[PDB]
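K.L.:
The structure under discussion is supplied below as structure tokens; questions concerning it will follow.
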There are 2 protein chains.
Amino acid sequence: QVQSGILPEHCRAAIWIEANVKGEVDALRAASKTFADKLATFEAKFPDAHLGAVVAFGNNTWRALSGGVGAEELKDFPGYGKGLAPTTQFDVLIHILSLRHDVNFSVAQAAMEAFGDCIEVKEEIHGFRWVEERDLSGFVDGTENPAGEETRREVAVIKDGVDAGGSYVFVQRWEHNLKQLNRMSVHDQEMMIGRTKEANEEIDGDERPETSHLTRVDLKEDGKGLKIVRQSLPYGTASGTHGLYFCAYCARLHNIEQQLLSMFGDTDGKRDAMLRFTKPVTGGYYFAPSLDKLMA
Amino acid sequence: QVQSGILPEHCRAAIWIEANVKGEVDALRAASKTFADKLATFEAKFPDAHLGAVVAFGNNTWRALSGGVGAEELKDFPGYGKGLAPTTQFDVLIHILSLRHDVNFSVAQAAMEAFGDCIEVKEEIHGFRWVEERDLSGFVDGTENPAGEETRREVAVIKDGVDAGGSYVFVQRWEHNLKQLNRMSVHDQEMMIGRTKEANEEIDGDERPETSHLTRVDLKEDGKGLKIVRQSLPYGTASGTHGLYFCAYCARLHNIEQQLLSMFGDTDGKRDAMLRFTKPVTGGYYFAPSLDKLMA
Ligand code: HEM
Ligand code: HEM
């Protein structure tokens, strides 16, 4: 039911392909089935790679494909924080993840043979897990991510309805200014995130500024926290552009919206303290149908 | 003696940084020691990663540093064929390789901290071994590469003299047109390379055109083969620029030159059949000193 790329944990490398439709939207129908078929035999060929992939679609493109059944919450990625979080909403998102760069590249090439004549690629980002699974800033990223199979399922996978087995996807590429980050003392960095750096222990939410990243994103509704499955990975070049490619899956887009509203100032006027050294430069929302509904 | 990045076999990832000198050349001296020191501590923290690196210098840059003793064959890359092989000779080449992307990136960031104020990066290329050690063309790459330690020393590391422990380096980034390649039938591609594609069997030098790649580069002097130690890896993006980052070390730049003369029409009038689908777009010669003469 669920596409294979949502639930796996601890991937070491990933490819994200963002693209707009080229020509008639209807060509995505056969391209998606061809890629899913190739994807399947790839996964049985390389079991030790823990390969997964998900194909997701933007609002206008999915409405034409659905159509326009389900995916109520899906909409074009708006702004947040008055341009602080820009919008670069595209039509198709392909996320490939596994333990191996070489397998990911064969799958991304298979995707490009399937979708080549009906998409125009806008960015292809190669993520990699860094040493000790730390963000390039030096902080461990992903500790409080849900785990494992059953919990991640209830957070990310739609349980019933037309969109059962589906999921909502948010992708946002950040560009780190590590020079600006290494201005701050390690203590100042820890107040910015909410956890100590080398030790990755959560700082109490009263000895920690309200602008801290954890205070921004640790949100509760009806006494229950709004959870997401994060598949983010560092990306880029040492001498050039680098940062975090943020990727989140959730059964409801609402959880992701609430955290963006908090982080970028549209909830209580306060902004995430990480904006002192890094900035998002892309942003889009996508609905990932079930592997079944992908008509493959 | 020898720098750690020349001899190791079976690396899974590599980073190449080509750059020009930014400011005065003398700043390279303390930078090279600072990086090579950090290099050794990285090798100690990751002893199982087969980590190595080499810092090499262009003609003018090395002549100043040398200066100008040794590196008799060192010179600016010409290059070849009235633009058939372009030349982009820079001053500094940093090559990092190991079994791990995450380790290589940390080493690359350490190099940018040591060299960041005396170099201007022109390109940073991230190489990865592809499935079955094949080139993105689908042909296995590396088969007749010298192996292992003893033979690779004989080929790549200078034995006697003031340059003992050093090596000559050629880097050349190619861009594959895989649409134009998958034009051709398998038999056509095999006649282009000189080896069978699936089984990687060498086709006999009698059943293959003189323009075949193997015929171009399998050369002999005094009845003895002109060997090189290649460290080339695929690079790039599925939907955009991709191909082979070519990289070779040799005790004599003369072995690399003759193969270049042959491939690009200066020896037979004939040129390498691989130009039917791939093209070089960068090119530089560098001299990698011994680790000790690197003042480090
Ligand atoms: C440059 C961009 C970002 C960086 C460097 C970053 C870094 C971090 C770090 C270091 C942690 C603590 C380790 C962990 O538990 O995962 C964390 C946690 C978290 N992040 Fe991010 N983050 C970024 C963007 C975002 C965005 C845009 C969102 C949401 C839209 C988000 C959602 C979360 C959540 C929900 C947690 C877990 C909070 C908890 O329940 O403890 N992050 N992030
Ligand atoms: C896009 C460019 C290139 C591609 C795709 C490519 C690919 C290959 C392949 C598939 C082989 C046969 C497998 C092997 O034994 O390694 C090979 C062999 C070889 N290549 Fe390349 N190559 C390229 C450029 C070059 C260049 C520029 C040089 C020299 C400057 C070179 C030197 C060699 C040598 C010396 C061999 C060993 C041949 C033998 O002794 O049997 N290659 N290459």
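All chain A residue numbers match Swiss-Prot; in order, they span 3-298.
Note that Cβ sites are derived from N, Cα and C of the backbone, with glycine treated the same way.
According to Swiss-Prot, the active site, proton acceptor annotation covers A:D143, on the basis of similarity to another entry. Among the features that Swiss-Prot reports, heme binding site is placed at A:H215. Quoted from Swiss-Prot, the note attached to the mutagenesis of A:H215 to A states: Strong decrease in affinity for heme and protoporphyrin.
Help me understand the surroundings of these features in the structure.
P.N.:
For A:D143 (active site, proton acceptor), other Cβ atoms within 10 Å of its Cβ number 21.
In this view, A:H215 (mutagenesis position) is surrounded by 20 other Cβ atoms within 10 Å of its Cβ, with every protein chain counted.
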K.L.:
In Å, rounded, how far does the Cα of A:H215 (mutagenesis position) sit from the Cα of A:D143 (active site, proton acceptor)?
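P.N.:
Here the two Cα atoms are 12 Å apart.
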